[PDB]
Amino acid sequence: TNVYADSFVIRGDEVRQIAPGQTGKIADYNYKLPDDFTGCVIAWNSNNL
Amino acid sequence: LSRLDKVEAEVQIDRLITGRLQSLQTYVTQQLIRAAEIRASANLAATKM
Amino acid sequence: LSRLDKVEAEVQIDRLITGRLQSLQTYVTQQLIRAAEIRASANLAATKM
Amino acid sequence: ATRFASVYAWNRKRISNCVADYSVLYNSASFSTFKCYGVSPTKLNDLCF
């Protein structure tokens, strides 16, 4: 019925912190994914960008 | 609850739900059988009366 | 089935297997006890006849 | 501390009779990983050991 695409940049160490229901500063203070999350997390290194 | 959070506190509470619901179901089954036995006894008593 | 593939899908399907087996077993136990009651009633009816 | 112990001689200290604050430690910058078992990182401020 609809898709939501959220875009941001983050530290490579912090890509471990984005999974749904996960804990950490980037989660509880910046962007929290809920427990009922159904979707896909995508990330790639962006040195040249 | 005062140690874990929802994502895994639910994992533990589900184990407890399974256990306690199974115990209560066993108790209710035993009580149904025993109540049938008492029903037979009461029918005998009424016939004797 | 249409969302989860195999390994992460069976983890959920077995939950339904457990739940529905429990429900069906409860139903069959209740029916056994009720059929025993009806057996007693039919025996009484035959004796009365 | 100036010097952490070698794993061959890992150091051990005991904490008793004090009031703690684990929030400031959990969110502090330098910490690459802070992961707990049997208790939640956000919950530590409401248990008494």
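By the numbers in Swiss-Prot, the shown part of chain A spans 393-441.
The backbone N, Cα and C atoms fix where each Cβ goes, and this holds for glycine too.
These come from Swiss-Prot:
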- A:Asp405 to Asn: In strain: Omicron/BA.2, Omicron/BA.2.12.1, Omicron/BA.2.75, Omicron/BA.4, Omicron/BA.5, Omicron/BQ.1.1, Omicron/XBB.1.5, Omicron/EG.5.1; complete loss of interaction with host integrins (VARIANT)
- A:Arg408 to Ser: In strain: Omicron/BA.2, Omicron/BA.2.12.1, Omicron/BA.2.75, Omicron/BA.4, Omicron/BA.5, Omicron/BQ.1.1, Omicron/XBB.1.5, Omicron/EG.5.1 (VARIANT)
- A:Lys417 to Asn: In strain: Beta/B.1.351, Omicron/BA.1, Omicron/BA.2, Omicron/BA.2.12.1, Omicron/BA.2.75, Omicron/BA.4, Omicron/BA.5, Omicron/BQ.1.1, Omicron/XBB.1.5, Omicron/EG.5.1; May enhance affinity to human ACE2 receptor (VARIANT)
- A:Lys417 to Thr: In strain: Gamma/P.1 (VARIANT)
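Here the features listed in Swiss-Prot are painted onto the structure.
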residue: A:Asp405; record: variant position; CB count, 10 Å: 10
residue: A:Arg408; record: variant position; CB count, 10 Å: 14
residue: A:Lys417; record: variant position; CB count, 10 Å: 15
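In the three-state DSSP scheme, A:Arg408 (variant position) falls into the helix class. Each residue contributes its Cα atom, and for A:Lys417 (variant position) and A:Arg408 (variant position) those atoms are 11 Å apart.
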